[PDB]
Amino acid sequence: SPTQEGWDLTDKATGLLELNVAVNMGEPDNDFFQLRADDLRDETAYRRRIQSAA
Amino acid sequence: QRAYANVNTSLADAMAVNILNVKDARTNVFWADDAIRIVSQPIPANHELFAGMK
């Protein structure tokens, strides 16, 4: 806020100004992964890939 | 190893091999019941990886 000192302030009134900033999100950070129906008879590699990806 | 012998002698660089099927003929088949075995395995398409198919 500005400030002026004195008694008589005719026509010296100030305006209102408020600035702002912009925020945004970028691209997703993916992890693709593909398996056939063979590789889900054990599931341990699948689980470990999930945890390591996180 | 000689305990596992199943023939009285060995091949000797000259022995003629005689074919036994000399005429087209449908085959009668015999066996002992513990010879032919049918191994089976699951296709785990019930996994959560295969979502979108029933």
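Just so it is clear, chain B uses Swiss-Prot numbers, and the residues here are 324-377, in order.
Heads up, header says this was done by electron microscopy, 3.1 Å.
Any Cβ shown, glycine's included, is placed from N, Cα and C.
Here Swiss-Prot describes B:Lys377 to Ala as a published mutagenesis experiment; the accompanying note says: No effect on phage growth. Following the DSSP three-state reduction, the secondary structure of B:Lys377 (mutagenesis position) is coil. For B:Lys377 (mutagenesis position), no same-chain residue that is 6 or more apart in sequence has a Cβ closer than 8 Å to its Cβ.
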